[PDB]
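Asks: The structure that follows is given in the form of C-alpha cells.
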Amino acid sequence: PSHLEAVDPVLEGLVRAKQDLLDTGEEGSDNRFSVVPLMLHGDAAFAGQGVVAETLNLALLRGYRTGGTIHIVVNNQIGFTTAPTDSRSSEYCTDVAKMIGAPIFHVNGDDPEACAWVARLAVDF
Amino acid sequence: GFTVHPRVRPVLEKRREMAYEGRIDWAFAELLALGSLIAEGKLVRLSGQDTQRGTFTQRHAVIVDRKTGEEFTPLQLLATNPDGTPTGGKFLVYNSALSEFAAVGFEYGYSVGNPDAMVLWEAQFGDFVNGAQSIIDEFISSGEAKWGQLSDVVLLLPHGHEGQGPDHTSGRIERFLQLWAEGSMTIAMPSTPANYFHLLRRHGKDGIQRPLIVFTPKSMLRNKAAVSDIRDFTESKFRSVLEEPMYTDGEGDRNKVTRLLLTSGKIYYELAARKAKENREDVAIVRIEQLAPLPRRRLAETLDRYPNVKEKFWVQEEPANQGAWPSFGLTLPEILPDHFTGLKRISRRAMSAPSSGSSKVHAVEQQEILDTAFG
Amino acid sequence: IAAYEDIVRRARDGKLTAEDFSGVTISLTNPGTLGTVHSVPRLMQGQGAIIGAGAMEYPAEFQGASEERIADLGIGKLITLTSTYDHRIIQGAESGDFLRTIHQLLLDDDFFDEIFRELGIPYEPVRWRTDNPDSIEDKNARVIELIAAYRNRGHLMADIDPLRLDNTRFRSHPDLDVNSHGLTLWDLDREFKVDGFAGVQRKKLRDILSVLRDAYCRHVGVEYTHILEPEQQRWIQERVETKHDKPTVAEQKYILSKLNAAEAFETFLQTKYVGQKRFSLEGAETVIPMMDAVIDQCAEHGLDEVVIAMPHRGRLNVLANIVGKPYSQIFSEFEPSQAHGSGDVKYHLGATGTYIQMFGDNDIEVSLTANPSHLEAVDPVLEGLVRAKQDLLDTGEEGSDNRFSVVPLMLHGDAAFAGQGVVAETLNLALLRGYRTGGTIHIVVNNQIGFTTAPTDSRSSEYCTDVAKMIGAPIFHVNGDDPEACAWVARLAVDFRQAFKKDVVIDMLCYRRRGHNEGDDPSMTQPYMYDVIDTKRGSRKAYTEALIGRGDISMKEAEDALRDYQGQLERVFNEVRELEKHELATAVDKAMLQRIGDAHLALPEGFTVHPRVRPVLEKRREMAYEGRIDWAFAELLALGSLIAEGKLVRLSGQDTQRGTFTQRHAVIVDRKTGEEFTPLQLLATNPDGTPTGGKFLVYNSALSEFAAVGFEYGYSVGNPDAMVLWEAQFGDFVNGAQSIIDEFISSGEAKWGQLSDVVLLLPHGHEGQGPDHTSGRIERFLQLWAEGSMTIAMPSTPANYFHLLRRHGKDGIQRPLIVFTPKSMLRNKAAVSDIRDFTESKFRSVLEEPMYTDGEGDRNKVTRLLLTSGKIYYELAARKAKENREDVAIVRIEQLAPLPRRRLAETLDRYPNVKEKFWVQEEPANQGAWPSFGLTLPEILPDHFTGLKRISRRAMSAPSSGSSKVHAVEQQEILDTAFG
Amino acid sequence: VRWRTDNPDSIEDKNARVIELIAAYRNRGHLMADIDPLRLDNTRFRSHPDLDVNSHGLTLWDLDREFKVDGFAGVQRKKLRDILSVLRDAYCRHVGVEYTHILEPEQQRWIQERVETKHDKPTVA
Amino acid sequence: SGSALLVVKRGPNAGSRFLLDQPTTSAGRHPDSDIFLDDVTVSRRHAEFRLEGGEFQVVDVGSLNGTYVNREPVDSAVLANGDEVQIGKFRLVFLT
Ligand SMILES: Cc1ncc(C[n+]2csc(CCOP(=O)(O)OP(=O)(O)O)c2C)c(N)n1
Ligand SMILES: Cc1ncc(C[n+]2csc(CCOP(=O)(O)OP(=O)(O)O)c2C)c(N)n1
Ligand SMILES: [Ca+2]
Ligand SMILES: [Ca+2]
Ligand SMILES: [Mg+2]
Ligand SMILES: [Mg+2]
C-alpha cells in the first residue's frame, strides 16, 4: 500500500514461505536460502519508521530467518519537503541496520560501475 | 528416555482419556483440528507470542524434557502414516519476538507465498492487536480486494470478559465488523470446542482464500461446562447458528419460549446456568457463532422455531459503543425485519476503554446483565 | 581449602581436639619459610613419606643482579621440593616419579583450570609458556593491537551474567587471549610503549592486562567503539581504564539500606497479597538503588526533575522507595486468574514526589508517568512530557539557558527492547530540532526471559540493546548482582548524558525469580535456567556477606543492617494492617485579523521571498482587510490570535512547516540565503514592545507515526496550557499510531485521568486519489467515543474551523479535539468566509443553508431534508441552485461527537413541511458516520429521525476505490440520488 | 599534499602512528568519501584529523619510507604513499565502508580483502 | 529555654522544633521514639539525646546510615550550639 516500509515484514514472510516450500534454507535438508529478498526503501522511511526495526529483528530468528536480505536504500537526501536533518538522529539513515551487525556500503548514485560492484559484493556477503 | 515435566505429565494422560471417551476441552480440540490436517497432508504454521507452551498454559504443542532440555512435538508424529509413509504435512510452531506489526505481517506474507498452508497467528491477548493495525487495515481486510492478494490467515485473538483490565479483556470485535465488506473476511466467535474444531477444518479445506478472525476464550478454556463429546467431533459439521441442547437433543419445549436471547461468547454458559437455577422454560438462547457474514438462512430457519416468542434481546458482555451491537442493531432489523424488528439490547454501558480497571466493578456489571436478561 | 582453613582457624585459637592429631598418613614441612633452600628431614613412624617443600626463590648467584636484567632473559623463581621417604615400602623410582608428578601439576593448565573453577574465577589462568624470543619492537605492535581488541570486544569476555549460563564466552576468544598475540608470562614484567593506554606511555604487561580486566572484563561490559565522535571514546577511556577507587563504607551502607527496603518491599508484596507472582522484582532488587544513583547524581548535577516511564514490573516498589510516596497512598483500595492482568490500577497511575540527597547538598523532583499494558508504548509519551517541561522552563532547546534540566529515566523489559518497533522511532526523535530531549537514560532490566519466550527467539542480536547503536548510544552491560558496579555505571551514564546530550543504555543482566502466573513453574520451558535460579541468593543478602568477607563491615555493622531490614519490613506490614482497619468568547475584532494579515508582509530587511510564495503573503493582506478568507489563512488566524493573547501553540507534523498541500506556509524560506521566517511569531510581541508570553513552535516530523502522535500527546500532558496540534500528511496514515489513539488519547482521560488537550488535524476528503489518500476513517473515532471523552469534528467553513480552534484553545476543559481538515476544499473558491463571520459569530455545531439564515429563504417550501458534514455540502448546494429545487434543505452536523442534541432539535423544528430525511455522506456504507448515526439518531431524537434514509457509497473493505474514474461515477450517483 | 619539513622521529616511533592511521581510515572511511553526488558539504573532506596524515606525525618526506604495517595489503612492509593510496581508493573513493562495527571477525577479514585490493577496471563489454 | 532545641533543616518535615529536656530522648524510624524521624534511610532505632547535667551527647544505637554530627560519623558526641546532626536523609540543628 502507500504506507512506506509496511510491506517490509510481508516480503520477509513471502520469501520464507517459498523457502519452506522448496525444502531448502531453514526448513529442509538443504540450507541454500534460494529465495532472496530485494527490499528497496525511501531515505527518511528507513530511520523514520519503526516497522524497520521489528523487521530486522525477524531477519534471523529460529522460525523467521530468511538467511540474509539485500536492502537498497535510495537516499535522495529529501522526503517531500522535510530535510534529512529533521528526519533522522544519525549520520546515515541506514544506521538502524547496525542493530544486527549489517555491513553498510554508502555508494555514490552517479558512478554506475561502483554501484554494480557494491551490489554484487552484497550478494557474495 | 524423555523425562517429561511432572506439571505437563497428567495433561498428556488426560488427552489420551479425552480422545477415547469425551469431554474434550478447547485446548485439546484446537490441536485435534490441526492434528487431522497434518495427517491429511497439509502444512500448519502456528506461531505467536508464547504460543509454543500456550499463553494460558493450554497449547503444549512443544514439551521440554526436565533433565535434558530436548523438544518434543506430538503433532509432527501425525505427519507419518502408520504404514511408515509420510503424509506430506508439517507442523511449524515457533515463539515470536515482542513484535506486533511484523509478527502479523509475516504470517500474512506466508499465506500469500504458500496458499496451501494453514497459517495461524495467536496474540497473547486480543487487546494488543492495535499495534499491527496497519497490517489489518491495509493488507488483510483490503488485500483480497485492492490488489487481489488472497489471504488465508487465521488470527486467534484471546477475547474474554474477566475484568483483568482494559488491555486484558476485549480484542475489539467492533472494528473487525466495521471494516467487513461482502465476502472479504470471516469473523467468528466460537462457544464450544467441537465448533472451533470444525471451524478450523472448514477454513483449512474450503479452498477459498479468506482470512478467518477467530476469538479464542481465556477462562472458558478450563471451564468444565465448555466441553464436547466424541459424537460432536465425528457426527457433526460447523454450526454458524447454535440452539440450546435441550431443544435439539433433550426433551425441550420450543413453544414455552416467550423471551428470546441472542449471544456469542462464553456469556452463554452463564445464561444457561442461570436458566437452569430458576427453571425458566420461557427463555431460549441462540448463539451467533459466525458474526460475519451473518448466517441469514441458518438464522431465519432457526428464528421460525420457538413461535411464542414475543421479545428479542442481544446479550453481550462488551460495552454499548463496542462489541457486536453497533453493527448488529442496525443490520438485523434491515436484513431480517420479520423477526429482528424491535430488537432490544442487554449489554454493558458505553466506555472509551474496552473494560473497567477494577476487578470488583466487572463482577457487578457482569451480574447486572444476567439479572436484566432474566427479569 | 575449607578443611585446611578449619584446621588453621581452630589451631590458631587453641580449639584443636586430640582426634585431629591421630591419623597423619603423609606429612609436609616448609623449611623454606626461613629461606632454607632445601632440607633433608627426618621421617617419623606411622607415615609412609614426608615432603620437605624448599624455599621458593631466585638462586644465590642471581640475588645480586637487577630485576630488569633477570625478567629480560627469562629466569624464574624456583622451589626445591624434597621427599624424604621410607625404604621399607617406597623405592627410589616411586618417590622420584611422585615428585615428577607434582612438577607436572604445578606447571599444568588443567590443574589451574580446576582451581579457577573452584575459586569462582571465570577468566583463563596463566599457562606455562617458554619465553618468546622476539624483540621488544616486534612484541610492541602486538601489545598495542591487543589493547584495541580488548576495547572493541572486551564486553563479550565479561562476567556480566549472574547465573553463569554460558561458561564458553570466557574461553572462545583468541583476540583477547594473550598467548595468541606472541606473549608469555616472562614478557609480563617487561615495559611496552603503549601510546596513551592508562595515560602512561610505558607499562608492564601484567599491569596492562589487569587494567583491561577491571575495565572491560569485570562486571561492566563496555561497548563504545562504535561511536563516531572521537572525544566521547577518549572520555570513556579516561573513566573505564582508570583503576577505580573502592567506594567508602558509608557509601556501601547506603547501597545496603536501599537494598534492604527493596527486598523487604517485595517480601511484603509476595505475602500480603496474592496474584503478585507476576510483577515480582525478585532477583532485580539492584535496579532500585541503580535508579537512586541516577537521581542522586542528577541532583548533584544541578538538575530540576527526573521523569520516570516504566512497565508494570516492580512498579509499586519504585513508587515507595524511589518516587517518595507513603505506603498509605499505595494500597488504598488494593486487589487470582491463570493469566496475568493489571490488578490494582496503581500499576498504571503516575504519582510525583521529591528526592533529598543522602550525601549531596541538593533536592530534586521525581515524577512518574502513566502507561498502559502495551510494553514500550509510553516511550514517545515520556520524551514528549520531558520536552514540554523543558520548554516551559526557558531551558533546553527552546530557551536562553540550554541545560535540559528534565531527565527521562526510561526503564524497559529485556525482550521488549529488541522486540518493539516504537523503540526505533523514539530513538530517532531523541535529537531532532523540535523533538530533542538532550539525552535520555535507558535502564533495560534484562531478566534473561520474557514469560516463556527464550531471549534467543526474541532478538537477532548479541545484546537486546543493540537497537540503541542507531544513534551512537554507549552501552554498558552491567551485572545485576554487583550493586557497587550498578551504581558506578548508573552515575557514569549521568555524566555522559550531561557532557554530550546523548542517550545512554545500561543493560542490567539479572534473573526472574518466579513465573508470571502464581501456579507457573516456567521450568517446563527453561529447566536449565530455572535450575540455576533455584540455587541463587538474593542480591541484597549476597552483597551483605560480600561486605563482611571483604572486611568492609564488621558483625556490629551486620547487626545495624539486619536490624534495619526488620525495621523496614515491620514498618510496612504494621502500617498496612492499621490502615486496613480504618476502611467564553470565541471571536476577535477585525483589527486583530489585520495585524495577522500584515505579519505575512512584515518580512525582514533583505528577505528575498520565493516567487511562488510571494503572492500568498499579499493575498492574505487583502483577505484580512476585505474577506473571502480561505481555510489556509483561517487556520493561521485561529492560532495567530491565541499567540498574541499569550498562549503557547505547538503545531508540528509530516511536512506541516510548508503544508502538505502547499497551504500552511507557517515558515517561509529565502530563495537566495536560506533563512527561515515565521509570521506567527511576530504576534507574540504586542505593538508597545511588550512580549505577550505566547510562542509558535512549528517543526517537521520524521517519517514516524506512532512516536509523532505519542510525542504531541505527552506535550499536552506535560503542559496543559498549550495548544498542541499534530497534522498527518493524509488522515489514512493514522493507523500506524493506532495504539496511541486506543490506549492514550481516547481512554487517557478515563483509565487513569491523564487529560489530553491535543488536536489531531487529519486531511480527509473524497477525491479518489486511492484508498490511502481519501478517508481518515471517522467510523473508528466515533466507535471508541464515550460520554465526554473526545470531541470529533468535521468543519465545512473556514470561519467555523476558526471558532473551533479558538473554542478548544480557550475552553479550559482538557479534551482531545479530532479535526478533519479538507484537502481539495482548501483551494475551493466556494469554501470562503467574510470578515463578519470571524468577528460577529461563534462556533456552530449545527449549520443551516445561507438562504434560510441570512437570505430570503422559505423554510416551509422544504419537503426533502438532507443532513451532511464534509465538503459534499458545496456539491449539493450547487446542484440545488442549478435545478432551483426550493423543496430541499441541507443541514450540516459539524460536531459529530458529542452529537448536538439541543442545537439540532431546535433546528429540526424549523422547516415543518419536511416529509423525508436523508444522511448524505461520500464515505462507504460500513464506514463514515452512518454506522453510528443510523443507530443513535432514531434512538436519541425519534420525533424527527425515525425513518431516516441513507444516501451514501456502497460498503467496501477499503476506504475508497482504486481507479479515479470509478470515484467520479460514485460521487455523481449520490448527487443524483439525493436530488430525485 | 602540504609542504611540511621532515619529522625527526625514528621509524619505530612513526610506525605505531601509521598502524593507528590505517585503523582510523577503516573506522571512518565513509565520513570523508566522495559519496555525495551533489557535493553540498565541502567541509566533510577537511573536518577530520583522524584521517589527516599531517596530524599523525607524518610528512611528504616519510611518503617513500617503509613501515611494518602488519598485514595491510598482505605485505608486512609498505611505502607510506602506497598505504594512503590503498585507503583512498578502498574507503574515501565512492564506497564508504562500515564493517569495523561487526562483531564476527572472519566477516571483517572477508570485507578487508574485497576492499583493500586494486580492483580490476570492468571490461568495455 | 533551659534545655536544647533541635530544628530540622533538611527533610520532609523541615522547619520543625523539638525539645530535648529529658535524661533520654529517643529518635528513630519507629513510633516508640520521642522524635519519630520517618524515612527509608532512617533505621528503626537511630540515636539518643541523653542529658547529663548540662551536657547533650547524641549517641548512635545500631543504625545502618550512622549518625553524622557536622558531616562527621560519630558513636557519641557532645553536641554544641549550631551542629548538622544527620539521621539518614534528615539534617537537624542543635540550639542552646
Ligand atoms: C507511512 C507513510 N506516511 C506518510 C506518507 C506520506 N508521504 C508521501 S511522500 C513522503 C516523504 C517521502 O520520504 P522517503 O521515504 O524518503 O521517500 P523517497 O523520495 O526517498 O523515496 C511522505 C511522508 C507515506 N507515503 N507513507
Ligand atoms: C505490547 C505487548 N504485547 C504483549 C504483551 C504480553 N506480555 C506480557 S509479559 C510478556 C513478555 C515479557 O517480556 P519483557 O518485556 O522482557 O518482560 P519481563 O520478562 O522482564 O517481565 C508479554 C509478551 C504486553 N504486555 N505488551
Ligand atoms: Ca484453504
Ligand atoms: Ca485548553
Ligand atoms: Mg522522498
Ligand atoms: Mg525480559
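Residue numbering for chain B follows Swiss-Prot; the residues present correspond to positions 853-1227, in that order.
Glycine residues also receive a Cβ, built from the backbone N, Cα and C atoms like all the rest.
Sharing the feature lines straight out of Swiss-Prot:
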BINDING   B:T1038, B:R1054, B:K1089, B:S1092, B:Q1142, B:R1149, B:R1150  acetyl-CoA binding site
MUTAGEN   B:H1020 to A  Loss of KG decarboxylase activity
MUTAGEN   B:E1034 to A  Loss of activation by acetyl-CoA
MUTAGEN   B:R1062 to A  Loss of activation by acetyl-CoA
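Would you situate these features in the structure and describe their surroundings?
Replies: Sequence-distant neighbours of B:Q1142 (acetyl-CoA binding site): residues of the same chain at least 6 apart with a C-beta under 8 Å from its C-beta are B:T1038, B:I1039, B:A1040, B:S1092, B:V1093.
In the three-state DSSP reading, B:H1020 (mutagenesis position) counts as coil.
According to DSSP, B:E1034 (mutagenesis position) sits in a coil region rather than a helix or strand. Cβ environment of B:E1034 (mutagenesis position): B:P1145 lie under 8 Å away, each six or more residues apart in the same chain.
DSSP gives B:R1062 (mutagenesis position) a coil state; it is part of no helix or strand.
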Asks: In Å, how large is the greatest distance between any two Cα atoms among B:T1038, B:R1054, B:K1089, B:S1092, B:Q1142, B:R1149, B:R1150, the listed binders of acetyl-CoA?
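Replies: Max span of the acetyl-CoA binding residues, Cα based, is 19 Å.
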Asks: Given a 10 Å Cβ-Cβ cut-off, pick out the one of the recorded positions B:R1062, B:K1089, B:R1149 that has the most other Cβ atoms nearby.
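Replies: It comes out as B:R1062.
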Asks: Whole-number Å only: compute the distance from the Cα of B:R1062 (mutagenesis position) to the Cα of B:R1150 (acetyl-CoA binding site).
Replies: 20
Asks: Over all shown protein chains, what is the count of other CB atoms within 10 A of the CB belonging to B:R1054 (acetyl-CoA binding site)?
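Replies: Excluding its own Cβ, the number within 10 Å is 14.
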Asks: Cα-Cα, whole number of Å: B:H1020 (mutagenesis position) versus B:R1150 (acetyl-CoA binding site)?
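Replies: Taking the Cα atoms only, B:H1020 (mutagenesis position) lies 33 Å from B:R1150 (acetyl-CoA binding site).
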Asks: Sequence gap of 6 or more, C-beta under 8 Å: which same-chain residues meet both conditions with respect to B:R1150 (acetyl-CoA binding site)?
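Replies: B:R1091, B:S1092, B:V1093 - these are the non-local Cβ neighbours of B:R1150 (acetyl-CoA binding site), listed in sequence order.
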Asks: For the recorded positions B:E1034, B:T1038, B:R1062, B:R1149, B:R1150, which ones lie near chain C, with a CB less than 8 A from one of its CB atoms?
Replies: B:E1034
Asks: DSSP on B:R1150 (acetyl-CoA binding site), three-state: which is it?
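Replies: In three-state terms, B:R1150 (acetyl-CoA binding site) counts as helix.
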Asks: For B:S1092 (acetyl-CoA binding site), list the number of other Cβ atoms lying within 10 Å of its Cβ atom.
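Replies: The answer is 20 other Cβ atoms.
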Asks: Reduce the DSSP letter at B:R1054 (acetyl-CoA binding site) to three states and note it down.
Replies: helix
Asks: Provide the number of Cβ atoms within 10 Å of the Cβ of B:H1020 (mutagenesis position), excluding the reference atom itself.
Replies: 25
Asks: Can you tell me whether DSSP puts B:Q1142 (acetyl-CoA binding site) in helix, strand or coil?
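Replies: Once the DSSP labels are grouped into three classes, B:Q1142 (acetyl-CoA binding site) ends up as strand.
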Asks: Around B:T1038 (acetyl-CoA binding site), how many other CB atoms lie within 10 A of its CB?
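Replies: Other Cβ atoms found within 10 Å: 21.
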